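Structure record follows, encoded as structure tokens.
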Amino acid sequence: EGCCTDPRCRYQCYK
């Protein structure tokens with residue numbers, strides 16, 4: 001969801 005790249009989302013790529 002174009003979030004994995006982000007640091008905050010990177011922590012939880014699978015939500």
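Numbering starts at 1 and runs along the chain as it is shown here.
The header says solution NMR.
Every residue gets a Cβ built from N, Cα and C, even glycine.
Under the heading of mutagenesis, Swiss-Prot lists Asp6 to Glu (Swiss-Prot position 24) and annotates it as follows: 783-fold and 8.3-fold less potent to inhibit rat CHRNA9-CHRNA10 and CHRNA7 nAChR, respectively. Secondary structure at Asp6 (mutagenesis position), as computed by DSSP, is coil. Around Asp6 (mutagenesis position), a 10 Å sphere centred on its CB holds 11 further CB atoms from the protein chains shown.
The Cβ of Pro7 (mutagenesis position) has 6 neighbouring Cβ atoms from other residues within 10 Å, across all protein chains displayed. Under its mutagenesis annotations, Swiss-Prot gives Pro7 to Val (Swiss-Prot position 25) the following note: 480-fold and 5.8-fold less potent to inhibit rat CHRNA9-CHRNA10 and CHRNA7 nAChR, respectively.
All protein chains included, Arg8 (mutagenesis position) registers 7 other Cβ atoms within 10 Å of its own Cβ. For the mutagenesis of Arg8 to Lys (Swiss-Prot position 26), Swiss-Prot gives this note: 1523-fold and 14.2-fold less potent to inhibit rat CHRNA9-CHRNA10 and CHRNA7 nAChR, respectively. The structure shown keeps the original residue.
Cβ environment of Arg10 (mutagenesis position): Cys4 lie under 8 Å away, each six or more residues apart in the same chain. What Swiss-Prot notes for the published mutagenesis of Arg10 to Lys (Swiss-Prot position 28) is this: No significant change in potency on human CHRNA9-CHRNA10 nAChR.
Record note (Swiss-Prot), mutagenesis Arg10 to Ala (Swiss-Prot position 28): 1511-fold less potent to inhibit the rat CHRNA9-CHRNA10 nAChR and 5.8-fold more potent to inhibit the rat CHRNA7 nAChR. The unchanged residue is displayed.
Of all Cβ atoms in the shown protein chains, 7 besides its own fall within 10 Å of the Cβ of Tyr11 (mutagenesis position). Quoting Swiss-Prot on the mutagenesis of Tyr11 to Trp (Swiss-Prot position 29): Relatively important increase in potency on human CHRNA9-CHRNA10 nAChR.
Among the mutagenesis results in Swiss-Prot, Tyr11 to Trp (Swiss-Prot position 29) has the note: 1.3-fold less potent to inhibit the rat CHRNA9-CHRNA10 nAChR and 1.1-fold more potent to inhibit the rat CHRNA7 nAChR. The residue drawn here is the original one.
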